[PDB]
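Trainee: Sending over a structure as structure tokens; questions will come in a sec.
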Amino acid sequence: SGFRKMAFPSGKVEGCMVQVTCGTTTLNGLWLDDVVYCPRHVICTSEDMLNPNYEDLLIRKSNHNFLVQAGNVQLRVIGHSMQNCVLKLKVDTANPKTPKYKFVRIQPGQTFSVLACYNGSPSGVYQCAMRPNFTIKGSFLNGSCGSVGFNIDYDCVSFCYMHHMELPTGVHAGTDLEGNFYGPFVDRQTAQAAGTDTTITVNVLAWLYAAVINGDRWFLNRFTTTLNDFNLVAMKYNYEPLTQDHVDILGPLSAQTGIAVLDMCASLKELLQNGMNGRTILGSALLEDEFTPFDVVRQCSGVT
Ligand SMILES: CN1CCCc2ccc(S(N)(=O)=O)cc21
């Protein structure tokens, strides 16, 4: 029993973090086999950041201008190349601690764990969601850049996020491990607008299922609705519209709880239109969209 915003164990990611220094900029890198991945903006001075030409800037840089350190091991750079917004530094030493991994580009509404780092050292771990507008509401100080997000499938680390920058709005933007931004962002220091953020309806339903499973059942009603009808109420409150794949993904939680998905939608419909009134659900006074149906099932069944 209980319900917490739980992060994946970080052990397997901790042994791949390194510090990368070029000129006087230092940030975090990911050391996998014989390659160190990091944000390419490591090569920019301050002036450079307003309007960087990354092709010209990189051409000026030699292997020995890159200082990759793992603890008090100093790795030697023998290669460098730029893949979109990430630098790949080929090093002489393959990471003895490289886990089973792959690079995945996640969709909006998906959750991942962040290992927040400074000078290649891990400082803490948190769970969060890729917002529908391709931002994250992170905790990142200066020199957190190159901090990575990941999931664990069994024994396999799925790397899905690298942190590049904070927007003047205070939210966080970054790339996949192939160097493509999530969202319409560019690694230059210019005023950049994120879209309208929406609430991730499918994740809020997963959370209400979580609440029922954990005793909190005051919000259930005998009312119902169709998708069509429900979705129309959802758009007015800036909730993502709910598809048939969404219903399909909640079927298991539906089966565990003997509450039809549509019946749960009808309870949500009502909460939007009438709110909580000082009631809480799993001790929160707002609706919570940073758990996937898969997160709820894992947490409520005991997956390692
Ligand atoms: C300094 N840096 C690194 C490269 C990308 C980027 C984007 C926006 C900003 S911002 N708006 O915080 O000045 C700063 C930044």
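The numbers used for chain A are those of Swiss-Prot, and the residues that appear cover 3264-3567, in sequence.
When the header is checked for method, it gives X-ray crystallography, 2.1 Å.
Using N, Cα and C of the backbone, Cβ positions are placed for all residues, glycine too.
Sharing the features that Swiss-Prot gives for it:
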- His3304: active site, for 3CL-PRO activity (ACT_SITE)
- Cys3408: active site, nucleophile (ACT_SITE)
- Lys3353 to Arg: In strain: Beta/B.1.351 (VARIANT)
- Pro3395 to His: In strain: Omicron/BA.1, Omicron/BA.2, Omicron/BA.2.12.1, Omicron/BA.2.75, Omicron/BA.4, Omicron/BA.5, Omicron/BQ.1.1, Omicron/XBB.1.5, Omicron/EG.5.1 (VARIANT)
- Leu3468 to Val: In strain: Zeta/P.2 (VARIANT)
Trainee: Would you pick out, from the recorded positions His3304, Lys3353, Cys3408, the residue whose Cβ has the largest number of other Cβ atoms within 10 Å?
Mentor: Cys3408
Trainee: Are there residues of the same chain, six or more positions away from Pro3395 (variant position), whose CB falls under 8 angstroms from its CB, and which are they?
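Mentor: Sequence-distant Cβ neighbours: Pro3371, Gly3372, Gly3458, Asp3460, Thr3461, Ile3463, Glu3503.
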Trainee: I'd like the Cβ neighbour count for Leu3468 (variant position), meaning other Cβ atoms within 10 Å of its Cβ, all protein chains included.
Mentor: 25
Trainee: Of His3304, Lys3353, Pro3395, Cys3408, which recorded positions come close to ligand 1, meaning Cβ under 6 Å from one of its atoms?
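Mentor: Checking each Cβ against ligand 1, the ones under 6 Å are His3304.
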Trainee: Expressed to the nearest Å, what is the distance separating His3304 (active site, for 3CL-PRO activity) and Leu3468 (variant position) at their Cα atoms?
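Mentor: Spelling it out, the Cα of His3304 (active site, for 3CL-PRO activity) and the Cα of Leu3468 (variant position) are 39 Å apart.
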Trainee: Could you state the whole-number distance in Å separating the C-alpha atoms of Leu3468 (variant position) and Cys3408 (active site, nucleophile)?
Mentor: 33
Trainee: Should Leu3468 (variant position) be counted as helix, strand, or coil on the basis of DSSP?
Mentor: helix
